[PDB]
6 protein chains.
Amino acid sequence: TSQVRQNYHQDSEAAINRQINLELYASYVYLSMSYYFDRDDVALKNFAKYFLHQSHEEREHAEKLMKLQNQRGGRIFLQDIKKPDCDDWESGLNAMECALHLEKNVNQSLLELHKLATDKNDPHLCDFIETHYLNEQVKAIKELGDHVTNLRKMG
Amino acid sequence: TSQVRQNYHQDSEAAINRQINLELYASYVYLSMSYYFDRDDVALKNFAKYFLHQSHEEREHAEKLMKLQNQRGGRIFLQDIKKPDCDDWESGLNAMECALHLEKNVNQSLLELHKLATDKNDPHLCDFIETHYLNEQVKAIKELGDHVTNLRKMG
Amino acid sequence: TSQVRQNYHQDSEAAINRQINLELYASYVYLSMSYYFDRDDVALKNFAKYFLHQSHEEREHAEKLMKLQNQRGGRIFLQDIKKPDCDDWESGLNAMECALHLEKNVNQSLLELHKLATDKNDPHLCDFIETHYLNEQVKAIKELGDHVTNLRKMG
Amino acid sequence: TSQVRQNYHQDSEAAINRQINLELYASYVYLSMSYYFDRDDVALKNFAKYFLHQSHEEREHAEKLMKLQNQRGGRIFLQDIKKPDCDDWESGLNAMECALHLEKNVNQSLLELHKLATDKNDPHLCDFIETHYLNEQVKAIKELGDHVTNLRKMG
Amino acid sequence: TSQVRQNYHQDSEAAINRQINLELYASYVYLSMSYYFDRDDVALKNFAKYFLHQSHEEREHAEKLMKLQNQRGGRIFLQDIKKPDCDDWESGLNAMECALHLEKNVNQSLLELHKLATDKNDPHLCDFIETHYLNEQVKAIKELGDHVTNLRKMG
Amino acid sequence: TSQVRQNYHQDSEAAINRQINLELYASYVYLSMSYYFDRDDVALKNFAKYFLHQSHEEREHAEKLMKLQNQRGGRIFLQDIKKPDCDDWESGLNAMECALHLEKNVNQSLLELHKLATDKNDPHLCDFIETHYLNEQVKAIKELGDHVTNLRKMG
């Protein structure tokens, strides 16, 4: 048992490891999109530059959950990172609409992690999710949702 | 159903609309006070300048709840704004003491809105009230409460 | 009777109160439009930013008529502010065309207020409307009228 | 009853006074350590300068709970501050390891105060502990814990 | 016996420890006054800011006697710090008049400590009290004495 | 067939995809080391900061081979990224010595890719490996090799 470990439960530890894998899988899906629009027969460089910055910010989210794991006295266990589902995309609208399906699966998983910390009476872990994760998932879904609107009215 | 709507309940939506009406009613009560002290037979211009800034800050609170309504996928419904209860005030003490009765009705209504979000398991809506609304209602009541003290000493 | 009251008629006083209510109703119609274009399925942020500045300038017009009421020795009487007529708008053209119908009702009401001050021989009240209100209603109608033209060409 | 007192319970008031005494006892334990390493036969001035800054920061924590007591309408009751348990320390490792035992007793007591505010439905008092106290009890224990590691490696 | 200890008597050592306790008791009496005037029904913030700076300067006096104890080869022994005598004060005059009774008990105790060092032929300890302590007790009593005068002529 | 594709062979294409997977596997091994030295019972923060910068530079190597794939008219195919072999490390010497075993497997694989481009007569692909990859693998192995020497002298 670690010397810094206090009010920290084995079930909350295992669920922080599943969230680290899910942020590393999303950083590697935005990387596959950024080099689709970089091709010669696609050639949209405003989308290629947009998803490359989304890939660098999803890695900073994972490193922030790894720093918390050590800071509370837990042990990190890393797993494989699966390849994305889709090799090539139809258009720039089909990519924004699947990037929206992804952010809603990441937000959904942060909500059961908050319901787990509340049931185990872990005040520090609840305030870390609210202060950091939950507020940008609402700003990101709102920003992707109104790109999907503008790209449908251009056909 | 909106494309950005997730973990958002119809009862929490209707209660954000009642709080928007209550912030717009308070911005219009502080406006009626600012032009009472601007009269010729009252002529207190430190109170006229004080309540005019309180009227501009109460609308920024309402516009912040309107931006949240759209950001979570809800629909805003606006109602009438009633006229205040009092046309003219006795003195500068009677105005500070009714401005204190008002801030305690606004704070009371934010507390049942927090108890509603907690019962519906809405982590994002709880942290938005705590981070923004509840801390400024405690600082405002404490500041109005010790003006009422200094104005009683002066008769 | 006030000590500053001179050449000021009871009928001109009551008509300045009806113009204050009509400027506060228009500031709250431009506020309802600004948060229509802020939705997820509308998502036009050049119109959302345009009507939010029109809402802040319509309240400075009302505060300027409240300062005149006190400065001439009259008493302000505030009424209810009714909800707008339309909850949601068809498009960005239908909003510019109703914002034009509104500015022509505000301009029409300033013309009966000028004909009243002229019949009561009130030189100061006539020059206050000409110098402030009437010149900005002609520039605003001319600017809204040629947005309606450009938005019809684009279909 | 105070004029600013709202949604504030007698049991939550008494527990804020016990936390003020516990922060003032810890500021006076770090003061006794800072002048142990300042002796002639000890003479470690990097430890003397380290614990003197920890003593000044523990008093700012107590003054922040005294300002909250007045701001919510409660009354402060001060008690005696006991002398520390240990007059002199064996080495610099024995002092870091007892300073770690202390921070875990301060953190443990903040967790029972959060469970009390949650049972009494006091949203403002919960967010004040999370935003201020709970996050640097975790940063402080993590920083003291890895000094204890480096000082064991050096014998 | 310390290696730096010279011309230093056991009776002069014990009396420097009683003066350290008396400076720490006075720093904690000025802290209780600073949060009396911070209440809602008292609300004098020029007195609250005045006694908070007097509390920070009384601790610097105690840390200066702790540095001297080590520098001459003596050993510090810390005791309990008793709670003040008075929980709440009548007015701002009753607080200035008790703060004057306190400074005259601190000054009286420095005079018996100077008579002890002179009887034991300790030149360094006499010049440390004269250069530091005795001149500031005469300036402080003179400054508190003429606040008590101005607050009586205001009733 | 792409419109930009010239003097580019299907065997050289498949071997650039295997090198992209091998750079992404190495960026994720240096990430697992950086959070080993960040633990509470390890607590070496000069090694934690060293391997975190090695993880960011291995990702820039992979993005540079992805940009070349598109620029020559090839198609990127991404695979899974395996978990590293070792969960925790014995010491700081055992980590430097395995980081050296890794750089020699990356350098070995770049040499078979240069022998393939030379056999297929692809001048552009040979000069891209020499100018970018091969010179940094010799500087990195030389720098890791003389850390392993200094860490053995210290036991």
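We're sticking with Swiss-Prot numbering for chain B, so the shown stretch reads 6-160, in order.
Note that Cβ sites are derived from N, Cα and C of the backbone, with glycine treated the same way.
Copied over from Swiss-Prot, here are the features:
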- B:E28, B:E63, B:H66: Fe cation 1 binding site (BINDING)
- B:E63, B:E108, B:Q142: Fe cation 2 binding site (BINDING)
- B:11-160: domain 'Ferritin-like diiron' (DOMAIN)
- B:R23 to A: Abrogates interaction with NCOA4. Fails to localize to punctate lysosomal structures (MUTAGEN)
- B:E28 to A: Reduces iron binding and oxidation rate; when associated with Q-87 (MUTAGEN)
- B:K87 to Q: Reduces iron binding and oxidation rate; when associated with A-28. No effect on iron binding but the oxidation rate is severely reduced; when associated with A-108 (MUTAGEN)
- B:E108 to A: No effect on iron binding but the oxidation rate is severely reduced; when associated with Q-87 (MUTAGEN)
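Other C-beta atoms found within 10 angstroms of the C-beta of B:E28 (mutagenesis position) number 20, with every protein chain shown included. Cα distances from B:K87 (mutagenesis position) to the binding-site residues B:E63, B:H66, B:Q142 are smallest for B:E63. Around B:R23 (mutagenesis position), a 10 Å sphere centred on its CB holds 12 further CB atoms from the protein chains shown. Of all the recorded positions given, namely B:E28, B:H66, B:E108, those whose Cα is no farther than the 10 Å limit from the Cα of B:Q142 (Fe cation 2 binding site) are B:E108. Residues from the set of recorded positions B:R23, B:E63, B:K87 situated with their C-beta under 8 Å of a chain C C-beta: B:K87.
In sequence order, the mutagenesis positions near B:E63 (Fe cation 1 binding site) (Cα within 10 Å of its Cα) are B:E28, drawn from B:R23, B:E28, B:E108. Rounded to a whole number, the C-alpha distance linking B:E108 (mutagenesis position) with B:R23 (mutagenesis position) is 16 angstrom. Secondary structure at B:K87 (mutagenesis position), as computed by DSSP, is coil.
Counting in whole angstrom, B:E28 (mutagenesis position) lies 7 from B:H66 (Fe cation 1 binding site) by their C-alpha atoms. In sequence order, B:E28, B:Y138 are the residues near B:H66 (Fe cation 1 binding site), counting only same-chain partners six or more apart with C-beta under 8 A. Other than the site residues B:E63, B:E108, B:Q142, same-chain residues with C-beta atoms no more than 8 angstroms from the centre of those residues' C-beta atoms, the Fe cation 2 site, are B:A31, B:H66, B:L107, B:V111, B:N112, B:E141, B:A145, B:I146.
Annotated Fe cation 1 site B:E28, B:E63, B:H66; additional same-chain residues within 8 Å of its Cβ mean position, judged by their own Cβ, are B:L29, B:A31, B:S32, B:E62, B:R64, B:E65, B:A67, B:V111. Every protein chain shown contributes to the tally, and the Cβ of B:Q142 (Fe cation 2 binding site) ends up with 18 other Cβ atoms within 10 Å. For B:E108 (mutagenesis position), the Cβ neighbour count at a 10 Å cut-off comes to 21, with all displayed protein chains included. Within 10 Å of the Cβ of B:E63 (Fe cation 1 binding site) there are 21 other Cβ atoms, across all protein chains.
For B:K87 (mutagenesis position), the number of other Cβ atoms no farther than 10 Å from its own Cβ, over all displayed protein chains, is 14.
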